[PDB]
Amino acid sequence: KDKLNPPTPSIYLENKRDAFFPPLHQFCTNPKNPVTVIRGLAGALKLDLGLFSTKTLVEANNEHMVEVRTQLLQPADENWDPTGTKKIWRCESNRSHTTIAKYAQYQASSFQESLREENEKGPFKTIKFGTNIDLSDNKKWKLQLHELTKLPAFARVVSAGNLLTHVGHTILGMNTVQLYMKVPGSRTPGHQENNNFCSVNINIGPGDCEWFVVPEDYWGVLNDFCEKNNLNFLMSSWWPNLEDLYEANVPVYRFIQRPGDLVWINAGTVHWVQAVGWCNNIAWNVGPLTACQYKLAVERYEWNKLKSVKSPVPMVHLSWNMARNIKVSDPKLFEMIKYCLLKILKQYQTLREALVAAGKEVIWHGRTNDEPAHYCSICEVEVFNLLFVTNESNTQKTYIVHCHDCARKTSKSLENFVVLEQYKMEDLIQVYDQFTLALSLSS
Ligand SMILES: O=C(O)CCNc1cc(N2CCc3ccccc3CC2)nc(-c2ccccn2)n1
Ligand SMILES: [Fe+2]
Ligand SMILES: [Zn+2]
């Protein structure tokens, strides 16, 4: 069908007025739009993309680390097995490190080589993709990060309407900017974002990228394809065969992102990308305050536990911060948060009471103000409030956190552990009790 090749939701911007017009924000965060391409965004805001050019990056921080992915240059929208015999999803890629200076030299020489060749099944040539360049340090990237404060609020790295701002600590690559340096054929394999959070991606240019997008509600079909073909959906590198998807009645959105175009990847949207030319891209996550975002983040948080994968967004910690600090006025979002908090509060009460009835002391430990969420050092599950720490780590004040189950598996009666409490019961009950739906007259 044509229903399987739907048009891309696309907003065409001319000026600042268009960029700050509230229907834009609403269009991006509408769950019916799996992706939104905001064309002409950088030009409309007079954003200086030059601050993210390879030449500028090399001058700024020439020894900055780059995670190199070495890949094969595959034809068009396809992915062939090493031998060029059949199309497959798997596309593993070896990792190494280099610096911005060294990668720049390669990106530039690759272009010169192409010019010289233009004046002259596979097997395929090898290319290198410069990935995951960490732009978190404001003292190294001051002008770069400042330029991105010119965006409308809903798309910024930091804003009051961004759940990731309410986490209250850094989640590298989500509430900090990552940069990608590309040559033609550089591929971002298929995935969903961490905990299904929206992503913002700006192409710096000078060349284009081609994007492939599948709506969130078809992710199970792709997960099933992965399980059938011995791939881990979450953790392996795969490039979907478009003929498999068409045969499975999965719609695929496909489009070109030109320099200065902003791509909004909506919550839980499955996507993959290839560079058509030589370009750089910048990206980060945003978590709009909508029922759909919160729900999908919680679903993936729980799915991650079943798949034994760490959630980079600590959804327990975040939910308590939301209750302390955000006046929520959408009834649907409100009820989801309230439901989650009650579950958390009740499981904590059940556990705390079992510990006390077993004669185990609970030690008042408290918390530092900007202290991150904790995860179990063994199984990597988020641990909230009651921290299980060995007698030795407690004495040494390293406070290495375990969850209850992992502690119990190590030390049957918890004789090797102390139990540390970061929040008083009465304080958590109050935050819950005082978290009520705020009235807003708007839709
Ligand atoms: O191509 C762009 O402009 C966007 C790149 N986006 C990426 C890029 C990226 N990587 C670079 C591409 C790549 C190439 C080859 C193998 C693996 C990977 C994954 C890491 N990883 C992720 C990622 C990872 C975990 C959760 C959410 N997102 N996203
Ligand atoms: Fe990503
Ligand atoms: Zn554990």
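Chain A uses Swiss-Prot numbers throughout; the residues present, in order, are 880-999, 1023-1345.
Looking at the header, which is where the method is noted, we find X-ray crystallography, 2.0 Å.
Using the three backbone atoms N, Cα and C, a Cβ is placed for every residue, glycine included.
With a 10 A radius on its CB, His1093 (mutagenesis position) counts 17 other CB atoms from all the protein chains. Sequence annotations record features per position, and here Swiss-Prot assigns Fe cation binding site to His1093, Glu1095, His1173 based on experimental evidence.
According to its DSSP assignment, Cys1305 (Zn(2+) binding site) is coil. Positions annotated as Zn(2+) binding site by Swiss-Prot, on the basis of experimental evidence: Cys1278, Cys1281, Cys1305, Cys1308.
The domain 'JmjC' feature in Swiss-Prot is assigned to 1042-1205; the stated evidence is sequence analysis.
Under the three-state DSSP scheme, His1093 (mutagenesis position) falls in the strand class. Record note (Swiss-Prot) on the mutagenesis of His1093 to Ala: Abolishes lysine demethylase activity.
Within 10 Å of the C-beta of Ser1138 (mutagenesis position) there are 17 other C-beta atoms, taking all protein chains into account. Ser1138 to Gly appears in Swiss-Prot as a mutagenesis experiment; the accompanying note says: No effect on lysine demethylase activity.
The 10 Å shell around the Cβ of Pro1214 (mutagenesis position) contains 18 further Cβ atoms across the protein chains shown. Listed in Swiss-Prot is the mutagenesis experiment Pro1214 to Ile, annotated as follows: Significantly higher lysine demethylase activity.
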For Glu1095 (Fe cation binding site), the number of neighbouring Cβ atoms whose distance to its own Cβ is within 10 Å equals 24
List every residue in the same chain as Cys1305 (Zn(2+) binding site), at least 6 positions away in sequence, whose Cβ is under 8 Å from its Cβ. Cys1278, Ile1280, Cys1281, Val1283, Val1285, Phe1290
Gap of 23 residues, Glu999 to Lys1023: Cα distance in Å, to the nearest whole number? 23
Taking all protein chains shown into account, the Cβ-based neighbour count within 10 Å for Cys1308 (Zn(2+) binding site) is 19
When you rank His1093, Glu1095, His1173, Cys1308 by Cα distance to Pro1214 (mutagenesis position), which of the recorded positions ends up on top as the closest? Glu1095
